Amino acid sequence: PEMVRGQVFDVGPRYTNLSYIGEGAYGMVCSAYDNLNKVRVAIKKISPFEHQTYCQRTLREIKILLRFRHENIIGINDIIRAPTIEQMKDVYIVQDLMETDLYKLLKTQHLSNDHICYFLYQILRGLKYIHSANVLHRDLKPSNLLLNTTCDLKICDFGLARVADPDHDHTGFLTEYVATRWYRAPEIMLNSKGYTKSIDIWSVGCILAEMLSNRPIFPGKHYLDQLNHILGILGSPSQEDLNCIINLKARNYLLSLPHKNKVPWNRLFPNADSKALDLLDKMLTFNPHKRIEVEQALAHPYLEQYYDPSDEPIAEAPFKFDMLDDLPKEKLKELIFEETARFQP
Ligand SMILES: N=[N+]=NC[C@H]1O[C@@H](n2c(SCCCC(=O)NN)nc3c(N)ncnc32)[C@H](O)[C@@H]1O
(Lines of atoms letter the chains of each structure in order from A and count residues from 1; the text may use other names and numbers.)
(Lines give C-alpha, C1' and ligand atoms only; values in the text may rest on other atoms or scores of the structure.)
Protein backbone atom coordinates (compact mmCIF):
# COMPACT_ATOMS: atom_id res chain seq x y z
CA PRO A 1 0.00 0.00 0.00
CA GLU A 2 1.24 3.45 -0.99
CA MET A 3 1.97 5.78 1.94
CA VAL A 4 1.86 9.59 1.99
CA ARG A 5 3.23 11.85 4.75
CA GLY A 6 2.70 9.22 7.44
CA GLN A 7 -0.72 7.89 6.47
CA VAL A 8 -1.73 4.80 4.56
CA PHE A 9 -3.35 5.61 1.19
CA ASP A 10 -4.90 2.29 0.11
CA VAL A 11 -6.34 3.39 -3.23
CA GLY A 12 -4.69 0.93 -5.63
CA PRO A 13 -4.65 -0.24 -8.22
CA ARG A 14 -6.72 2.27 -10.18
CA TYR A 15 -5.18 5.41 -8.65
CA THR A 16 -1.41 5.88 -8.86
CA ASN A 17 1.20 8.66 -8.74
CA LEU A 18 -0.22 10.03 -5.51
CA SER A 19 0.81 13.51 -4.34
CA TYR A 20 0.10 15.21 -1.02
CA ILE A 21 -2.12 18.31 -0.91
CA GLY A 22 -3.73 18.94 2.47
CA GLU A 23 -4.80 17.54 5.82
CA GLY A 24 -7.69 17.81 8.25
CA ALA A 25 -8.53 16.69 11.78
CA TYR A 26 -9.44 13.16 10.63
CA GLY A 27 -8.62 13.33 6.93
CA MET A 28 -6.00 13.84 4.25
CA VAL A 29 -6.26 14.98 0.63
CA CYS A 30 -4.02 13.83 -2.22
CA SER A 31 -4.00 14.19 -5.98
CA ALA A 32 -3.77 10.99 -7.97
CA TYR A 33 -3.65 9.64 -11.51
CA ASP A 34 -6.79 7.72 -12.53
CA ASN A 35 -5.53 5.21 -15.09
CA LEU A 36 -9.05 4.18 -16.13
CA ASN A 37 -10.09 7.71 -17.15
CA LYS A 38 -6.53 8.98 -17.83
CA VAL A 39 -6.89 12.13 -15.71
CA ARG A 40 -5.51 13.30 -12.37
CA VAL A 41 -8.17 13.35 -9.65
CA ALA A 42 -8.52 14.41 -6.02
CA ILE A 43 -8.82 11.71 -3.35
CA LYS A 44 -9.88 12.49 0.21
CA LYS A 45 -9.12 9.88 2.88
CA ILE A 46 -11.56 9.99 5.81
CA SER A 47 -11.08 8.16 9.13
CA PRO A 48 -14.27 8.93 11.09
CA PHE A 49 -15.26 5.67 12.77
CA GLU A 50 -13.87 6.40 16.25
CA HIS A 51 -16.21 9.36 16.81
CA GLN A 52 -19.97 9.85 16.75
CA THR A 53 -19.93 13.26 15.03
CA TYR A 54 -17.33 12.40 12.39
CA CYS A 55 -19.55 9.51 11.31
CA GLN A 56 -22.54 11.86 11.17
CA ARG A 57 -20.70 14.40 9.01
CA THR A 58 -19.28 11.70 6.73
CA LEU A 59 -22.70 10.09 6.27
CA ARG A 60 -24.38 13.43 5.51
CA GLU A 61 -21.74 14.37 2.94
CA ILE A 62 -21.94 11.01 1.16
CA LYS A 63 -25.75 10.82 1.21
CA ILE A 64 -26.25 14.32 -0.18
CA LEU A 65 -23.52 14.34 -2.83
CA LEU A 66 -24.56 10.96 -4.23
CA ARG A 67 -28.10 12.30 -4.75
CA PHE A 68 -27.02 15.65 -6.25
CA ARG A 69 -25.81 16.13 -9.83
CA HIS A 70 -24.99 19.75 -10.66
CA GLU A 71 -22.20 21.60 -12.47
CA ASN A 72 -21.57 23.92 -9.49
CA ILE A 73 -21.54 21.17 -6.83
CA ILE A 74 -18.52 18.88 -6.45
CA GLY A 75 -19.42 15.36 -7.40
CA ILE A 76 -18.39 12.03 -5.95
CA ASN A 77 -16.82 10.03 -8.78
CA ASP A 78 -15.80 6.95 -6.80
CA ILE A 79 -15.60 5.69 -3.23
CA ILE A 80 -12.86 3.29 -2.10
CA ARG A 81 -13.16 1.20 1.07
CA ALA A 82 -12.59 -2.33 2.34
CA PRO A 83 -14.99 -5.04 1.13
CA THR A 84 -16.33 -5.73 4.66
CA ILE A 85 -17.36 -3.59 7.61
CA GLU A 86 -14.86 -5.43 9.84
CA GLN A 87 -12.01 -4.39 7.54
CA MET A 88 -13.24 -0.83 6.82
CA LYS A 89 -11.20 1.67 8.83
CA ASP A 90 -11.05 4.51 6.28
CA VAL A 91 -13.13 5.71 3.35
CA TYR A 92 -11.60 7.33 0.28
CA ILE A 93 -13.75 9.83 -1.64
CA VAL A 94 -12.61 10.46 -5.22
CA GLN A 95 -13.60 13.80 -6.74
CA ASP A 96 -12.72 16.05 -9.66
CA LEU A 97 -9.28 17.62 -9.29
CA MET A 98 -9.61 21.37 -8.67
CA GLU A 99 -6.77 23.88 -8.95
CA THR A 100 -7.56 26.03 -5.90
CA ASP A 101 -10.31 27.36 -3.66
CA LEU A 102 -11.65 30.85 -3.13
CA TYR A 103 -9.90 31.19 0.25
CA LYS A 104 -6.46 30.57 -1.23
CA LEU A 105 -7.33 32.77 -4.22
CA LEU A 106 -8.39 35.75 -2.09
CA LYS A 107 -5.13 35.57 -0.11
CA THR A 108 -3.08 36.65 -3.14
CA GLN A 109 -5.27 37.66 -6.11
CA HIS A 110 -7.38 40.70 -6.92
CA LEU A 111 -10.62 39.78 -8.68
CA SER A 112 -11.84 41.75 -11.68
CA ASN A 113 -15.50 42.73 -11.66
CA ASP A 114 -16.13 40.11 -14.34
CA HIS A 115 -14.60 37.39 -12.16
CA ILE A 116 -16.62 38.54 -9.14
CA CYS A 117 -19.81 38.45 -11.22
CA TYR A 118 -18.94 35.02 -12.65
CA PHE A 119 -18.06 33.44 -9.29
CA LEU A 120 -21.17 34.86 -7.61
CA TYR A 121 -23.42 33.60 -10.40
CA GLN A 122 -22.02 30.07 -10.05
CA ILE A 123 -22.35 30.13 -6.25
CA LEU A 124 -26.00 31.16 -6.53
CA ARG A 125 -26.69 28.67 -9.34
CA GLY A 126 -25.45 25.84 -7.12
CA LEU A 127 -27.26 27.24 -4.09
CA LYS A 128 -30.52 27.31 -6.05
CA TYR A 129 -30.20 23.57 -6.68
CA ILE A 130 -29.26 22.89 -3.03
CA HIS A 131 -32.19 24.88 -1.65
CA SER A 132 -34.51 23.38 -4.27
CA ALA A 133 -33.65 20.04 -2.63
CA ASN A 134 -34.90 21.42 0.74
CA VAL A 135 -31.27 21.32 1.91
CA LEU A 136 -29.26 23.99 3.74
CA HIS A 137 -25.49 23.93 3.24
CA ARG A 138 -24.90 25.75 6.57
CA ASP A 139 -21.14 26.30 6.15
CA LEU A 140 -20.64 28.37 3.02
CA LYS A 141 -17.27 30.19 3.08
CA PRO A 142 -14.40 30.78 0.61
CA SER A 143 -12.52 27.60 1.52
CA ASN A 144 -15.59 25.50 0.62
CA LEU A 145 -15.72 26.94 -2.93
CA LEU A 146 -13.36 25.04 -5.24
CA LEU A 147 -12.11 26.40 -8.57
CA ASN A 148 -10.33 24.73 -11.47
CA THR A 149 -7.94 26.29 -14.00
CA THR A 150 -10.78 27.65 -16.16
CA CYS A 151 -12.50 29.23 -13.04
CA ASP A 152 -15.37 26.64 -12.90
CA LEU A 153 -16.69 26.94 -9.32
CA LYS A 154 -17.97 23.98 -7.29
CA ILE A 155 -19.54 24.00 -3.83
CA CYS A 156 -18.08 21.37 -1.49
CA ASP A 157 -18.32 20.03 2.08
CA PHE A 158 -21.92 19.11 2.99
CA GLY A 159 -20.93 17.47 6.28
CA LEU A 160 -22.76 20.20 8.22
CA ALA A 161 -25.87 20.32 6.01
CA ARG A 162 -29.45 19.98 7.26
CA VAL A 163 -32.90 19.58 5.78
CA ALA A 164 -34.71 22.91 6.01
CA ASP A 165 -37.25 23.27 8.81
CA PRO A 166 -38.45 26.88 9.18
CA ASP A 167 -41.33 25.87 11.46
CA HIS A 168 -38.83 24.81 14.16
CA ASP A 169 -36.17 27.50 13.67
CA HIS A 170 -36.87 29.78 16.66
CA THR A 171 -34.70 29.36 19.76
CA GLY A 172 -33.14 31.40 22.56
CA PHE A 173 -30.37 33.96 22.93
CA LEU A 174 -26.65 33.24 22.37
CA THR A 175 -27.09 29.45 22.26
CA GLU A 176 -26.69 28.37 18.63
CA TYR A 177 -23.45 27.50 16.85
CA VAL A 178 -24.04 27.26 13.09
CA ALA A 179 -21.62 27.96 10.22
CA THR A 180 -18.11 29.46 10.47
CA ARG A 181 -17.89 32.64 12.52
CA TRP A 182 -17.20 35.30 9.87
CA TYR A 183 -20.02 33.94 7.65
CA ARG A 184 -22.55 33.42 10.45
CA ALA A 185 -25.84 35.31 10.16
CA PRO A 186 -26.79 37.66 13.02
CA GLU A 187 -29.93 35.71 13.95
CA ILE A 188 -27.80 32.67 14.88
CA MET A 189 -26.58 34.63 17.90
CA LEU A 190 -30.09 36.00 18.60
CA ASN A 191 -32.92 33.49 18.08
CA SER A 192 -32.32 31.03 15.19
CA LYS A 193 -31.24 27.37 15.10
CA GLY A 194 -30.18 27.89 11.47
CA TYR A 195 -32.94 25.81 9.83
CA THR A 196 -33.94 28.36 7.17
CA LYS A 197 -32.51 29.05 3.73
CA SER A 198 -31.71 32.66 4.65
CA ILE A 199 -28.75 31.37 6.70
CA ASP A 200 -26.98 30.46 3.44
CA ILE A 201 -27.79 33.75 1.70
CA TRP A 202 -26.09 35.67 4.51
CA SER A 203 -22.94 33.60 4.03
CA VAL A 204 -23.03 34.31 0.29
CA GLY A 205 -23.32 38.01 1.10
CA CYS A 206 -20.21 37.81 3.29
CA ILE A 207 -18.35 36.02 0.49
CA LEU A 208 -19.33 38.68 -2.06
CA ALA A 209 -18.05 41.47 0.20
CA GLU A 210 -14.82 39.52 0.64
CA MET A 211 -14.49 39.18 -3.15
CA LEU A 212 -14.81 42.97 -3.43
CA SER A 213 -11.96 43.87 -1.05
CA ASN A 214 -10.00 40.64 -0.31
CA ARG A 215 -10.85 41.12 3.40
CA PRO A 216 -13.62 39.55 5.50
CA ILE A 217 -16.40 42.10 5.96
CA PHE A 218 -17.26 40.99 9.54
CA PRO A 219 -13.97 39.79 11.14
CA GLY A 220 -15.20 38.86 14.61
CA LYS A 221 -12.42 37.67 16.93
CA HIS A 222 -14.60 35.09 18.74
CA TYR A 223 -18.22 33.92 18.89
CA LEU A 224 -19.56 36.83 20.94
CA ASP A 225 -17.62 39.47 18.97
CA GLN A 226 -19.27 38.58 15.63
CA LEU A 227 -22.49 40.54 16.24
CA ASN A 228 -20.44 43.65 17.13
CA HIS A 229 -18.94 43.70 13.63
CA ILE A 230 -22.28 43.06 11.88
CA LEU A 231 -24.11 45.82 13.76
CA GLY A 232 -21.11 48.15 13.47
CA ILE A 233 -21.67 48.17 9.71
CA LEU A 234 -25.42 47.61 9.32
CA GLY A 235 -26.30 50.04 12.11
CA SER A 236 -29.05 49.62 14.65
CA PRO A 237 -31.98 47.46 13.49
CA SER A 238 -35.26 49.23 12.88
CA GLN A 239 -38.25 49.00 15.21
CA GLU A 240 -39.99 46.85 12.60
CA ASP A 241 -37.10 44.37 12.58
CA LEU A 242 -37.01 44.31 16.38
CA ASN A 243 -40.75 43.59 16.52
CA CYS A 244 -40.03 40.39 14.53
CA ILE A 245 -37.77 39.17 17.37
CA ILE A 246 -40.23 37.98 19.99
CA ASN A 247 -37.57 36.53 22.32
CA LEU A 248 -37.15 39.04 25.12
CA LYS A 249 -33.50 38.34 25.95
CA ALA A 250 -32.52 38.81 22.30
CA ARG A 251 -34.69 41.89 21.79
CA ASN A 252 -33.61 43.54 25.04
CA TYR A 253 -29.92 43.01 24.28
CA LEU A 254 -30.42 44.88 21.01
CA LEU A 255 -32.46 47.55 22.80
CA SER A 256 -29.67 48.11 25.35
CA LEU A 257 -27.15 49.11 22.66
CA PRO A 258 -26.44 52.73 21.69
CA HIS A 259 -27.71 53.96 18.34
CA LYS A 260 -25.34 53.10 15.49
CA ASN A 261 -25.71 54.48 11.96
CA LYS A 262 -25.46 52.29 8.89
CA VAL A 263 -22.09 52.57 7.14
CA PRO A 264 -22.76 53.07 3.40
CA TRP A 265 -21.50 50.21 1.25
CA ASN A 266 -20.04 52.68 -1.27
CA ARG A 267 -17.78 54.11 1.45
CA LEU A 268 -16.55 50.60 2.32
CA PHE A 269 -16.14 49.57 -1.36
CA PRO A 270 -15.41 52.74 -3.37
CA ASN A 271 -14.24 50.72 -6.41
CA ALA A 272 -17.21 48.35 -6.51
CA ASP A 273 -19.93 48.03 -9.14
CA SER A 274 -23.01 49.85 -7.86
CA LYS A 275 -25.20 46.93 -8.97
CA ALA A 276 -22.96 44.59 -6.97
CA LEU A 277 -23.42 46.80 -3.89
CA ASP A 278 -27.20 46.86 -4.32
CA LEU A 279 -27.22 43.05 -4.36
CA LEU A 280 -24.76 42.92 -1.45
CA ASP A 281 -27.13 45.07 0.61
CA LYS A 282 -30.05 42.75 -0.16
CA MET A 283 -28.10 39.65 0.88
CA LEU A 284 -26.69 41.27 4.04
CA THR A 285 -30.12 42.34 5.29
CA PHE A 286 -30.49 42.08 9.06
CA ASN A 287 -34.05 40.75 9.04
CA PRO A 288 -34.01 37.20 7.59
CA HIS A 289 -37.63 37.54 6.44
CA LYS A 290 -36.65 40.56 4.33
CA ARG A 291 -33.39 38.98 3.14
CA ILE A 292 -33.26 38.24 -0.59
CA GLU A 293 -33.74 34.59 -1.61
CA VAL A 294 -31.57 32.67 -4.06
CA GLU A 295 -33.92 32.90 -7.05
CA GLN A 296 -34.32 36.67 -6.56
CA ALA A 297 -30.54 37.05 -6.32
CA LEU A 298 -29.98 35.21 -9.61
CA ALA A 299 -32.40 37.68 -11.24
CA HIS A 300 -30.63 40.77 -9.87
CA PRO A 301 -29.37 43.22 -12.54
CA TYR A 302 -25.78 42.59 -11.43
CA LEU A 303 -26.07 39.06 -12.87
CA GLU A 304 -28.09 39.89 -16.00
CA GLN A 305 -25.26 38.77 -18.31
CA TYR A 306 -25.60 35.17 -17.02
CA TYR A 307 -29.18 34.93 -15.71
CA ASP A 308 -31.13 32.16 -17.47
CA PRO A 309 -33.69 30.25 -15.35
CA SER A 310 -34.06 27.49 -17.95
CA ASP A 311 -30.30 26.90 -17.45
CA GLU A 312 -30.50 27.01 -13.62
CA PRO A 313 -31.81 23.54 -12.81
CA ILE A 314 -33.45 22.34 -9.62
CA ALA A 315 -33.31 19.01 -7.81
CA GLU A 316 -35.28 16.06 -9.16
CA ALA A 317 -36.60 15.24 -5.68
CA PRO A 318 -35.93 17.10 -2.42
CA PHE A 319 -35.05 15.59 0.92
CA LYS A 320 -38.42 15.23 2.63
CA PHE A 321 -37.19 14.88 6.23
CA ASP A 322 -33.94 15.06 8.17
CA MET A 323 -32.26 11.67 8.57
CA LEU A 324 -28.89 10.75 12.17
CA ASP A 325 -28.57 12.23 15.65
CA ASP A 326 -28.59 9.72 18.53
CA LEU A 327 -27.44 6.80 16.37
CA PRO A 328 -24.35 5.01 17.76
CA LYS A 329 -21.19 5.15 15.69
CA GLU A 330 -21.58 1.40 15.07
CA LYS A 331 -24.86 2.03 13.25
CA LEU A 332 -23.44 5.06 11.44
CA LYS A 333 -20.55 2.91 10.20
CA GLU A 334 -23.02 0.33 8.88
CA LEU A 335 -24.94 3.08 7.09
CA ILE A 336 -21.74 4.50 5.60
CA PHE A 337 -20.89 0.96 4.47
CA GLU A 338 -24.35 0.57 2.93
CA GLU A 339 -24.30 3.99 1.23
CA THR A 340 -20.94 3.20 -0.42
CA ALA A 341 -21.74 -0.29 -1.73
CA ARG A 342 -22.50 0.96 -5.27
CA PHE A 343 -18.79 1.59 -5.91
CA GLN A 344 -17.75 -2.02 -5.19
CA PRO A 345 -15.72 -3.88 -6.25
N1 LIG B 1 -9.46 19.54 4.25
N2 LIG B 1 -8.43 19.53 3.49
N3 LIG B 1 -7.41 19.59 2.75
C4 LIG B 1 -7.01 20.93 2.37
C5 LIG B 1 -6.90 21.02 0.89
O6 LIG B 1 -7.79 20.14 0.25
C7 LIG B 1 -7.97 20.75 -0.99
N8 LIG B 1 -8.99 20.08 -1.76
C9 LIG B 1 -10.11 19.57 -1.31
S10 LIG B 1 -10.67 19.57 0.35
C11 LIG B 1 -12.16 20.57 0.17
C12 LIG B 1 -12.70 21.10 1.48
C13 LIG B 1 -12.57 22.60 1.54
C14 LIG B 1 -11.23 23.03 2.11
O15 LIG B 1 -10.94 22.81 3.28
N16 LIG B 1 -10.43 23.68 1.28
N17 LIG B 1 -10.74 23.92 0.00
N18 LIG B 1 -10.76 19.04 -2.31
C19 LIG B 1 -10.06 19.22 -3.39
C20 LIG B 1 -10.23 18.88 -4.70
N21 LIG B 1 -11.32 18.25 -5.08
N22 LIG B 1 -9.30 19.22 -5.58
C23 LIG B 1 -8.23 19.83 -5.22
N24 LIG B 1 -8.03 20.16 -4.00
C25 LIG B 1 -8.92 19.87 -3.05
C26 LIG B 1 -8.44 22.12 -0.53
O27 LIG B 1 -8.30 23.07 -1.56
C28 LIG B 1 -7.36 22.40 0.47
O29 LIG B 1 -6.31 22.95 -0.27
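Here chain A follows Swiss-Prot, giving residues 9-331, 333-354 in order.
Every residue gets a Cβ built from N, Cα and C, even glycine.
The domain 'Protein kinase' feature in Swiss-Prot is assigned to 23-311; the stated evidence is sequence analysis.
Per Swiss-Prot, ATP binding site is recorded for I29, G30, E31, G32, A33, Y34, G35, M36, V37, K52. Within 10 Å of the Cβ of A33 (ATP binding site) there are 8 other Cβ atoms, across all protein chains.
Quoted from Swiss-Prot, the note attached to the mutagenesis of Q117 to A states: Reduced affinity for DCC. Strongly reduced affinity for DCC; when associated with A-123. According to its DSSP assignment, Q117 (mutagenesis position) is coil. Cβ neighbour count for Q117 (mutagenesis position) (all protein chains, 10 Å cutoff from its Cβ): 12.
Annotation of the mutagenesis experiment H123 to A in Swiss-Prot: Reduced affinity for DCC. Strongly reduced affinity for DCC; when associated with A-117. In sequence order, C159 are the residues of the chain that are 6 or more apart from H123 (mutagenesis position) and have a CB within less than 8 Å of its CB.
Under DSSP, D147 (active site, proton acceptor) is assigned to coil, being neither helix nor strand in the three-state scheme. Annotation source Swiss-Prot lists active site, proton acceptor at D147.
Quoted from Swiss-Prot, the note attached to the mutagenesis of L155 to A states: Reduced affinity for DCC. The Cβ of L155 (mutagenesis position) has 18 neighbouring Cβ atoms from other residues within 10 Å, across all protein chains displayed.
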Nearest of the recorded positions (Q117, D147, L155) to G35 (ATP binding site), judged by Cα-Cα distance: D147
Local backbone state of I29 (ATP binding site), from DSSP in three classes: strand
Neighbouring recorded positions, C-alpha within 10 angstroms of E31 (ATP binding site) - of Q117, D147, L155: none
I29, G30, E31, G32, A33, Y34, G35, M36, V37, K52 excluded, remaining Cβ within 8 Å of their centroid (ATP): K53, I54
Candidate with sparsest Cβ neighbourhood (10 Å radius) among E31, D147, the listed recorded positions: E31
In the chain carrying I29 (ATP binding site), residues 6 or more apart in sequence that have Cβ under 8 angstroms from it: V37, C38, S39, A50
Proximal residue to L155 (mutagenesis position) among recorded positions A33, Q117, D147 (C-alpha distance): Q117
